Amino acid sequence: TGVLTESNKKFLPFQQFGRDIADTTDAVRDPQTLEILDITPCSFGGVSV
Amino acid sequence: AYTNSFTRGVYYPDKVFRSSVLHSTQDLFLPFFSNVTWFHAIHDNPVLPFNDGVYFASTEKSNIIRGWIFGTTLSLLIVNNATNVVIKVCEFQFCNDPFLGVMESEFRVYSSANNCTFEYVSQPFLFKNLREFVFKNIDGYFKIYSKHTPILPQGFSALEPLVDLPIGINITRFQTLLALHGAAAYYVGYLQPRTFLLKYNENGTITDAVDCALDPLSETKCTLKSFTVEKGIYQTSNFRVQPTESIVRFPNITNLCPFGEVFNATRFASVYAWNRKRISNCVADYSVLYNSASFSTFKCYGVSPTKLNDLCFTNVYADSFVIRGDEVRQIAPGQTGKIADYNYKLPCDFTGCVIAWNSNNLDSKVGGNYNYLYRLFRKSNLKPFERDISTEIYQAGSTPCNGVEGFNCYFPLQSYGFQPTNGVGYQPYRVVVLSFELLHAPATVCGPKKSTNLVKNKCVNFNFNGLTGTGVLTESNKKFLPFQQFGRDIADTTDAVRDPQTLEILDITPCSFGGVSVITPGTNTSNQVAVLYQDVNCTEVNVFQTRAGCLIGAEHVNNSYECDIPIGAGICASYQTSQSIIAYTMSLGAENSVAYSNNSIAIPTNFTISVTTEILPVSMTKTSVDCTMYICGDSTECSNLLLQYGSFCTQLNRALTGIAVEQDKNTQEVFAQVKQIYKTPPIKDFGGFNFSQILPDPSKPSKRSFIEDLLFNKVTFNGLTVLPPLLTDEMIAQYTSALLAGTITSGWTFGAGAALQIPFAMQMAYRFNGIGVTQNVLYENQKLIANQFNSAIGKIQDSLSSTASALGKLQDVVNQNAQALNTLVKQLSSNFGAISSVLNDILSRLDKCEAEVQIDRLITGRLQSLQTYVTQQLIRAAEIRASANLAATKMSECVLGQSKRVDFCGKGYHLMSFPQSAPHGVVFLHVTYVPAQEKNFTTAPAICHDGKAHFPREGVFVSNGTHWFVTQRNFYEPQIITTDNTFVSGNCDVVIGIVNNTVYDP
Amino acid sequence: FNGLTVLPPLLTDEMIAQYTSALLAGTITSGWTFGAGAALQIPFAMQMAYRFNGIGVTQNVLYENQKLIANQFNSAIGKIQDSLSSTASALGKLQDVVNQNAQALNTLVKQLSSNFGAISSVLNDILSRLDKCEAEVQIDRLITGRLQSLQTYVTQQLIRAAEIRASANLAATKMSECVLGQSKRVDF
Amino acid sequence: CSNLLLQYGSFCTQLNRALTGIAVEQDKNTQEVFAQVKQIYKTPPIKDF
Amino acid sequence: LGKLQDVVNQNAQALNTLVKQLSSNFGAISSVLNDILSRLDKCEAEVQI
Ligand SMILES: C=CC1=C(C)/C(=C/c2[nH]c(/C=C3N=C(/C=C4\NC(=O)C(C)=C4C=C)C(C)=C\3CCC(=O)O)c(CCC(=O)O)c2C)NC1=O
Ligand SMILES: *[C@@H]1O[C@H](CO)[C@@H](O[C@@H]2O[C@H](CO)[C@@H](O)[C@H](O)[C@H]2NC(C)=O)[C@H](O)[C@H]1NC(C)=O
Ligand SMILES: *[C@@H]1O[C@H](CO)[C@@H](O[C@@H]2O[C@H](CO)[C@@H](O)[C@H](O)[C@H]2NC(C)=O)[C@H](O)[C@H]1NC(C)=O
Ligand SMILES: *[C@@H]1O[C@H](CO)[C@@H](O[C@@H]2O[C@H](CO)[C@@H](O)[C@H](O)[C@H]2NC(C)=O)[C@H](O)[C@H]1NC(C)=O
Ligand SMILES: *[C@@H]1O[C@H](CO)[C@@H](O)[C@H](O)[C@H]1NC(C)=O
Ligand SMILES: *[C@@H]1O[C@H](CO)[C@@H](O)[C@H](O)[C@H]1NC(C)=O
Ligand SMILES: *[C@@H]1O[C@H](CO)[C@@H](O)[C@H](O)[C@H]1NC(C)=O
Ligand SMILES: *[C@@H]1O[C@H](CO)[C@@H](O)[C@H](O)[C@H]1NC(C)=O
Ligand SMILES: *[C@@H]1O[C@H](CO)[C@@H](O)[C@H](O)[C@H]1NC(C)=O
Ligand SMILES: *[C@@H]1O[C@H](CO)[C@@H](O)[C@H](O)[C@H]1NC(C)=O
Ligand SMILES: *[C@@H]1O[C@H](CO)[C@@H](O)[C@H](O)[C@H]1NC(C)=O
Ligand SMILES: *[C@@H]1O[C@H](CO)[C@@H](O)[C@H](O)[C@H]1NC(C)=O
Ligand SMILES: *[C@@H]1O[C@H](CO)[C@@H](O)[C@H](O)[C@H]1NC(C)=O
Ligand SMILES: *[C@@H]1O[C@H](CO)[C@@H](O)[C@H](O)[C@H]1NC(C)=O
């Protein structure tokens, strides 16, 4: 679950999905069309009164 | 021939994009700096066995190589003819001369193809260029990686993947095919299991690697997960002596255990009185029973039957009986039913196993066999392993029938009617249960495996009557009593054992282990290292033995210096001069012996103004983490499973919130000591002193001083968040500027009440008075003092514009927090024994009832990681609060006043202090008075003038050899001895050391 | 010897003795001057007069009673010897520390003798009795509990180390203020 | 057993790190207490105090 | 007097939490021991316990 964005990462033609230093699935290549999409978690955060 | 692999043959191990990451992998690889075999074969073919994978690099110009062959004995026949790829899997016939054409005029790869299994043809395609290749296979996959680059040359080159066409055969043997009509060069490497550390750049390409099981420096890099290691000692691994061989030592008995008589018996007792045969003091063969197919079920609790032949049991109990057919599974631990509670109860902790076989032949007879009886009613359940033999009728009601059969008074024993006519669900079954009990005693029953001779003074794998262990055996001196068998330690460790065969006592000790640490200078300096094998004699591994262990790679030096790297026990190592690593005993400092005498004093005639820096952490980052996003990322059923653990998460959040509030409190109590924001005047007539480097300058948008700017440039989404500090850095800068303005323009008066102006030189005179120096000393040297101060300030700038390590106290704090957080995130990638570390995968693969088991296993461990993190943060926050309280005390005492406490506000007599803000901390510039060039003088405690004794009011009586003066203690300012700077007390016959001299009187 | 080891301190006891002897020599022969800069010699009785001045007593009082004072000092020192050659409880503050650490370690070892619900506390017995698939269940049950014992031990050690650091900072402050100088702080 | 331990993550690395920090802290404590003096002073042979 | 009051509150808070954790199943069938012991026989009861 997350928000998908057009990326600028230079995936090598064999690479499929990227990962973060935190071992998080940062980016994914779409199977159908060969483009790279950055995944980011859609915004969360505490609410204080 | 041979040559060297200068860091060649590293590939992308997987199709994952990683950018600017230092990632550690562990798989088949070519070790760095290895013997890669050079071939220049002319024009059957060479045979180069597939051990685990092959590296192949050729600066091709002709490619007379024509084919790859894999198999066990020789069947994979792969051929790249430089235009297409042809794979065959057929049991080919290898020819007398295995080769093919260079075009093709031969068919000598094989004569025919029969019972073919696979075939494939790929697409058609067509010393300057080096072509590197890697061929391996993993569990069916046959992977080829490649790299084709223009130019073994040194440097670096990553290998991209290529076609994987899995087959999955047993490959023990490899050939590269030759051909028959010049020669070229091709190098053959050999992969092996290996751990690497790969450095991806911002484009995602590997640019460098570390073969970290190569040499100690690389191990250090791999433990630190960095390509650069600073000077120091790093504990990198654990050395331990491997056992050389295995020792099996069992008693000398050979009488086989009587198993036939409790299996082939014509009679088995009825279940209500199961018959218990004992087995002890014999050799039991459990393979014959398990391998026999005569048994319907053979199922074992606490043991695996296939290993039963390798165990030693103190006692065995074979309890035999017969039961009805599909009651067979009532004979099991923790089972309920009619016979499992009334007739035969096993313990929950039942070690041993159950054997059942159908017997519809000798236990069944036409007309019914009524000898096989079982109790059906009892007043209570049966305890584990108790037999109840009785015939009293069951008083189902309250009637004391006392042995008469009627209503509510039933006979408890009911008999099966066993016939061959009965079906499978009724027909009798013969059952025997073997109850062992395991090692708490000298074993009696042991398997059929044979003993062996023992060895001593060598680490081995010993096995004494099933007592397994690893260690070194030694002849002992312990006085075992003749019934005692094995000793034990205060730590409940098996210290000693008596050999079953020969009656002697052997001490067991664990063969030596211990950490191994890497002494290195900074890799920026050099790459030589030493290694310290801790607490181990190095007859077990120049070489130098010391109290900490054995140090190799470092030479011993008799000359003592100050420490550079602590080994331990008085030993430090350093990189010195050719250059090498030396190890030495620490010199505690320059030997000194001050020339004490009972009438000699030493007084300074000058001084220095020294500015030192003390850097103190004050706060740390206000992080906050919520469970139900960290533990259970937006999974509602995971949250439901979390709710039943209680209020762990509420209290974790509360603890972290308390820490976060505490940080703001720390900053408040340190910096917000001043009530009003004071401002320095536009004029800077501070008596020649120069504060331009510490006062704010309006030239910058941020109103930080020069030194604050230097300091700020010297230190650098899973439910985690970082709350901003309440006080922004500009507010901290304003507080520090206010403190500086108050200190400069008002002195210490602004800390007690309203800020009272005073010229700077006057508060300076005050402060010199405060250290026992008369104020004239300042006014007569004011310019000099100012210059010294300014110079000191300048040096501080230099010492902060060159060396970044001075701020380390702050940097470490930051690093520590970051370290913890990184760990907290990586624990989200751990299974904790579950099937996966990803919650959604578990939820998509499984249904609810087993999914929740795995999810519970994950929660138990993610929660634990959180608790660990929060506990560490609480302790670190207590440490930071201590440091902040110290900083507040220093601000109150060193800045807002003048402290007489020694070495509290710097080394020397404290004059003053300046605060400077730093990221998550504070820097005090302690200005101190340090005495300088001194002279010996003759002295005397008192002076006799007219019989009466004269003592100095403040100061000491000194003499330059002829005349006696009185001088202040911390600065040579002799004055004529007079009845005003001295006072009189008594006569001159009691003071020990008094001297004769006149005393002037106006 | 279950993976535990005790690293030697960097400073050997002889080096500590050398440091203390150096501090004593500086205090005796130079006063507090060696803590501020170069050690400036001064006769002992003169720094004694200085220190009496430091408590609001004029220095004549010393020179007119010097012998007496010396005797008292010596007598006090003698009594200290006696009070340290008879009663061992005076050192208890140190002894307790040692005991505590040892106590923890003993506990850490005895937790290796606990099943934690497994069939045995010995790993090799589990591995020899069972096949892999149930053996790993028991081994996981053991690891979960040995790891917990380690975490408990390390947390206790961290807290105790914070306490010891507080005491050491106090000791450093006392060395700086009481030895290297003369403190006006009361009962410090 | 070590393979079964590997799947609990980096608990053990951080435990070792914590104990190492304690051990270094002890030497630091001793340094800051006793190594306040810079030179090793020696008392004179005479004891006329 | 809040500095003192907070201390008291904190301790009380902890104790209250310590008691409420006696009402948690921790994945068992019940948070009450006697209910587990009355509903089940020994061999599965000890698992829940
Ligand atoms: C042997 C198996 C074999 C492999 C694995 C292989 C892979 C391979 N070789 C390539 C280029 C190429 N490959 C070759 C020939 C060779 N390169 C070699 O490693 C060898 C052994 C030869 C044959 C002697 C040439 C001439 C090019 C084009 C080079 C150019 O641009 O001029 C390419 C790039 C194709 C493209 O343009 O997209 C691939 C994928 N070619 C092969 O023949
Ligand atoms: C006290 O020390 C200062 C420096 O520490 C002396 O000042 C220096 O004097 C020399 C003359 O020999 C000059 O060349 C330097 O430029 C001076 N330095 C500064 C910073 O002014 C001073 O002379 C000394 N006083 C006595 C009485 O010896
Ligand atoms: C206070 O000291 C600073 C140096 O840190 C002086 O600034 C220098 O001033 C001279 C001329 O006076 C310039 O040539 C330099 O370029 C300045 N340096 C910097 C870094 O700014 C400043 O002048 C001094 N103040 C007084 C009143 O003399
Ligand atoms: C000790 O100090 C006295 C006091 O100044 C010195 O006596 C003076 O010496 C100078 C030159 O020697 C004469 O110009 C003065 O007239 C002397 N003053 C008096 C009052 O006699 C004496 O020389 C110094 N001695 C030593 C060894 O330094
Ligand atoms: C079929 O696959 C091709 C491959 O690129 C893709 O472009 C196309 O959109 C796909 N069509 C459908 C209907 O999935
Ligand atoms: C090849 O290996 C042997 C032993 O492993 C070694 O002695 C030899 O130096 C190696 N060859 C080269 C060229 O380094
Ligand atoms: C690789 O990194 C460099 C770094 O400046 C960049 O200029 C370039 O666009 C990146 N991509 C390629 C294909 O070189
Ligand atoms: C048989 O047992 C005796 C008992 O002491 C022992 O001395 C002897 O070595 C044993 N022999 C064999 C072959 O095990
Ligand atoms: C007697 O028992 C042994 C071992 O249980 C078995 O191998 C053998 O077959 C039995 N005898 C018969 C006649 O089945
Ligand atoms: C190391 O081994 C030697 C071998 O004789 C022995 O003498 C020595 O005591 C052992 N222990 C050390 C050097 O600490
Ligand atoms: C160092 O001192 C030892 C004394 O045991 C002596 O044997 C050795 O030769 C000395 N080495 C040097 C380089 O002076
Ligand atoms: C004081 O006298 C002693 C012994 O004569 C000498 O070693 C020392 O250097 C003298 N002091 C100075 C400052 O020269
Ligand atoms: C100590 O002082 C006395 C007289 O004050 C003197 O006789 C003696 O020589 C001095 N001590 C030394 C070591 O010179
Ligand atoms: C000091 O002078 C008195 C009388 O003037 C004399 O008795 C005494 O011996 C003298 N002492 C010294 C040390 O010169």
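The numbering of chain E matches Swiss-Prot: 945-993, in order.
We read in the header that electron microscopy, 3.0 Å was used to get this structure.
Yeah, the Cβs are placed from backbone N, Cα and C, and that goes for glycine too.
Mapped onto three states, the DSSP output places E:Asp950 (variant position) in helix. Under its natural variant entries, Swiss-Prot includes E:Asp950 to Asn with the note: In strain: Delta/B.1.617.2, Mu/B.1.621.
For the natural variant E:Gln954 to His, the note given by Swiss-Prot reads: In strain: Omicron/BA.1, Omicron/BA.2, Omicron/BA.2.12.1, Omicron/BA.2.75, Omicron/BA.4, Omicron/BA.5, Omicron/BQ.1.1, Omicron/XBB.1.5, Omicron/EG.5.1. Taking Cβ-Cβ distances under 8 Å and a sequence separation of 6 or more, E:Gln954 (variant position) has no neighbours in its chain.
One natural variant catalogued in Swiss-Prot, E:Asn969 to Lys, is accompanied by this note: In strain: Omicron/BA.1, Omicron/BA.2, Omicron/BA.2.12.1, Omicron/BA.2.75, Omicron/BA.4, Omicron/BA.5, Omicron/BQ.1.1, Omicron/XBB.1.5, Omicron/EG.5.1. Taking a C-beta cut-off of under 8 Å and a sequence gap of six or more, E:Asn969 (variant position) has these contacts in its own chain: E:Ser975. The secondary structure of E:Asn969 (variant position), as reduced to three states from DSSP, is coil rather than helix or strand.
Among the natural variants in Swiss-Prot is E:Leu981 to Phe, noted as: In strain: Omicron/BA.1. Cβ neighbours of E:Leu981 (variant position) (same chain, under 8 Å, six or more residues apart in sequence): E:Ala989, E:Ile993.
Summarising the environment of E:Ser982 (variant position), the number of other Cβ atoms within 10 Å of its Cβ, over all protein chains shown, is 10. DSSP classifies E:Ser982 (variant position) as helix under the three-state reduction. For the naturally occurring variant E:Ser982 to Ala, Swiss-Prot gives the following note: In strain: Alpha/B.1.1.7.
The local packing around E:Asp950 (variant position), expressed as other Cβ atoms within 10 Å of its Cβ over all shown chains, amounts to 11. Annotated pair E:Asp950 (variant position) and E:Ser982 (variant position), C-alpha to C-alpha distance, rounded: 43 Å. Proximity to chain B (Cβ-Cβ under 8 A) holds for E:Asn969 out of the variant positions E:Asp950, E:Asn969, E:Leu981, E:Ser982.
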